[PDB]
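Down below is the structure, laid out as structure tokens.
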There are 2 protein chains.
Amino acid sequence: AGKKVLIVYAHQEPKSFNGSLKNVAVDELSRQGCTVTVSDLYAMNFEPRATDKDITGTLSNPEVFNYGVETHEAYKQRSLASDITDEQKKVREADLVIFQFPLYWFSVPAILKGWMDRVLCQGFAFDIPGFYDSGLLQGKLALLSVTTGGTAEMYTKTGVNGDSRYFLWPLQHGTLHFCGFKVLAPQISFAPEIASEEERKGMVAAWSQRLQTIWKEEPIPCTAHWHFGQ
Amino acid sequence: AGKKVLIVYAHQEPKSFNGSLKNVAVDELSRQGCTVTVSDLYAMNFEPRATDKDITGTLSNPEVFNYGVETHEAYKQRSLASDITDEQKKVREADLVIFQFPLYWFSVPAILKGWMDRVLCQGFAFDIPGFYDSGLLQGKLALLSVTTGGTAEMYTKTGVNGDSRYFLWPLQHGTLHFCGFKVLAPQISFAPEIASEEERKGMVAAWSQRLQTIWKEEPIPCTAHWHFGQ
Ligand SMILES: Cc1cc2nc3c(=O)[nH]c(=O)nc-3n(C[C@H](O)[C@H](O)[C@H](O)COP(=O)(O)OP(=O)(O)OC[C@H]3O[C@@H](n4cnc5c(N)ncnc54)[C@H](O)[C@@H]3O)c2cc1C
Ligand SMILES: Cc1cc2nc3c(=O)[nH]c(=O)nc-3n(C[C@H](O)[C@H](O)[C@H](O)COP(=O)(O)OP(=O)(O)OC[C@H]3O[C@@H](n4cnc5c(N)ncnc54)[C@H](O)[C@@H]3O)c2cc1C
Ligand SMILES: Cc1cc(=O)[nH]c2c3c(ccc12)OCO3
Ligand SMILES: Cc1cc(=O)[nH]c2c3c(ccc12)OCO3
Ligand SMILES: [Zn+2]
Ligand SMILES: [Zn+2]
């Protein structure tokens, strides 16, 4: 109150553990009086590919297609495809953006990668030059809520997967920080599929409990040191 | 040399710098007498989304859709969508897989993320157990050939982007090593859009020239220490 939250959600199945985490987020933030909007990417059949269809009308150089250039020019000339601009409006209005997704290959599912690629365009999310703290979304908070197959033990420095902080870098630092977001600590729900039906309840409740005081949190220091150092 | 190479290529524009690096790879490996295949993802309109359309058989749990479970089962039964099995055949026969792409948000473009999500399914690329050094694609080589916006100086330990190896972790370790690939050293072509005509020519020829001796290289040690140091 008054805050707007966007949840960008990437799971195929409403009954999934990801689905429950998104639904608990909506319930709790709605209870607090927050304005809440969900981009359900799979349900939207959201387009992940960066193509020339992302620019309507005619191209600033139709001899050689350079996605970054064309989308930058399209943004400034209000000529982007409406799926993209619809998302940009939600992001522009949001105080907090939560990404809710299963880890796919130490990263976001391709549908959500496509949302980052196509929604966070130069002119909108950053300029060249125009980034990290010179980055256009400054003032906003972002938070990754990730589920994994691997256990917390696997996700340690000398575990097989390495520290979870290591896979966070391209998302938190290369993407969210670059665009100016302040980054709240990741929520990581380790290994729901190997249960139990009570540790699972416990993970959902912990996320619900944490959303209670989310506006009280300070952002992480989004540095090489936080991700890799001691 | 008597080897099969698959190049998975992710750029919209044939006259691009990526397009040039892909063609010099084809020209050079072809000159050597290697068998060469390119999956040009945008030209194929490759589907990046992990959906229930990827399975054509009776689902193992049609009440709650779990993509990993259903694709693992579909792989064993041969009920995967044929676009996926077409790619698996390329990978299965390849001795070396080269990925040629521009860096998008410290990672692969979503279209290529989708190829990794959908093509490297359980049963085919790994099993549980059967990953990392026991991955199912053991004996195969993989190499990332990546172009950036950011300069080499930006991609250093104390540059704004951090070391370039930091962003390689989810792709080299989390994906290729997990599937059992031995990983060759990345080719990184920094900031070609900024570069002079001659520096650009020199980056293309350094790749061509490296490929002349590719079959003699050893893989990297794909470990936390290699990627992060200390
Ligand atoms: C292409 C691909 C790549 C992957 N790469 C990685 C990787 O790099 N690293 C890694 O660690 N893992 C990886 N995984 C595994 C993936 O991250 C996990 O499968 C995923 O995060 C599981 O979350 P989910 O929502 O799908 O679980 P679900 O299967 O949907 O749920 C787990 C259980 O919770 C139940 N549930 C639903 N709601 C509730 C509720 N409120 N209370 C209690 N239980 C509930 C479900 O019924 C289910 O039994 C990959 C998977 C795929 C398909
Ligand atoms: C959505 C998005 C996200 C991005 N995220 C990142 C990121 O996280 N980090 C980062 O560093 N960068 C990022 N970038 C920038 C991106 O990586 C670069 O734009 C891309 O790597 C440049 O490669 P290219 O093939 O498109 O260059 P091009 O624009 O195609 O090439 C530059 C020049 O080389 C010329 N050329 C082509 N062939 C030859 C040849 N044979 N010899 C000499 N010159 C030739 C071309 O004509 C052109 O003039 C991002 C870009 C986008 C669009
Ligand atoms: C890289 C990785 C680490 C892990 O711990 N679990 C995984 C998994 C996958 C694919 C990849 C991983 O599918 C099911 O579970
Ligand atoms: C994250 C990042 C680092 C960088 O150095 N350059 C970038 C770039 C982009 C998008 C992101 C980046 O579009 C053009 O250039
Ligand atoms: Zn940062
Ligand atoms: Zn490794």
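Here chain B follows Swiss-Prot for its numbers: 2-231, in order, are the residues you see.
Determined via X-ray crystallography, 1.9 Å.
Just so it is clear, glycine is given a Cβ too, placed from its N, Cα and C backbone atoms.
Copied over from Swiss-Prot:
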- B:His12, B:18-21, B:104-107, B:148-151, B:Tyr156, B:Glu194, B:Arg201: FAD binding site (BINDING)
- B:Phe127, B:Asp128, B:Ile129: substrate binding site (BINDING)
- B:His174, B:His178, B:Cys223: Zn(2+) binding site (BINDING)
- B:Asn162 to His: Loss of activity toward CB1954, no effect toward menadione (MUTAGEN)
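Features per Swiss-Prot, on structure.
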residue  : record                 : Cβ within 10 Å
B:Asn19  : FAD binding site       : 22
B:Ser21  : FAD binding site       : 22
B:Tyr105 : FAD binding site       : 24
B:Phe107 : FAD binding site       : 24
B:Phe127 : substrate binding site : 20
B:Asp128 : substrate binding site : 13
B:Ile129 : substrate binding site : 9
B:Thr149 : FAD binding site       : 21
B:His174 : Zn(2+) binding site    : 23
B:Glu194 : FAD binding site       : 14
Of B:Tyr105, B:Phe107, B:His174, B:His178, the binding-site residues whose C-beta sits under 8 angstroms from some chain A C-beta are B:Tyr105, B:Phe107, B:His174
Using a 10 Å radius around each Cβ and counting other Cβ atoms from all shown chains, which of the recorded positions B:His12, B:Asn162, B:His178, B:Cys223 yields the largest count?
B:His12
For B:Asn162 (mutagenesis position), the spatially nearest of the binding-site residues B:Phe127, B:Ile129, B:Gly151, B:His178, using Cα atoms, is B:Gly151
If I take the alpha carbons of B:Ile129 (substrate binding site) and B:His174 (Zn(2+) binding site), what is the distance between them in whole Å?
17
For B:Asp128 (substrate binding site) and B:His12 (FAD binding site), the CA-to-CA distance in whole Å is 31
CB contacts for B:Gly151 (FAD binding site) [other CB atoms within 10 A, all chains]
18
Of B:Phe107, B:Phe127, B:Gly151, B:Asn162, B:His178, the recorded positions whose C-beta sits under 6 angstroms from any atom of ligand 6 are B:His178
Once B:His174, B:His178, B:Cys223 are set aside, which residues in the chain still have Cβ within 8 Å of the Cβ centroid of the Zn(2+) site?
B:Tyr133, B:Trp170, B:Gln173, B:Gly175, B:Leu177, B:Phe179, B:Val184, B:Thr224
Given the binding-site residues B:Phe127, B:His178, B:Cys223, which one's Cα is the least distant from that of B:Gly151 (FAD binding site)?
B:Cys223
Residues sitting within 8 A of the centre of the B:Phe127, B:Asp128, B:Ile129 CB atoms (substrate site), not counting those, run B:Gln123, B:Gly124, B:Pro130, B:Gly131, B:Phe132, B:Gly136, B:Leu137
B:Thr149 (FAD binding site) and B:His178 (Zn(2+) binding site), Cα-Cα, nearest whole angstrom:
23
Can you tell me the CA-to-CA distance separating B:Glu194 (FAD binding site) and B:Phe127 (substrate binding site), as a whole number of Å?
38
Rank aside, I only need the closest one: which of the binding-site residues B:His12, B:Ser21, B:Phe107, B:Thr149, B:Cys223 has its C-alpha nearest to that of B:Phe127 (substrate binding site)?
B:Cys223
Pairwise Cα distance for B:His12 (FAD binding site)/B:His174 (Zn(2+) binding site) [Å, integer]
23
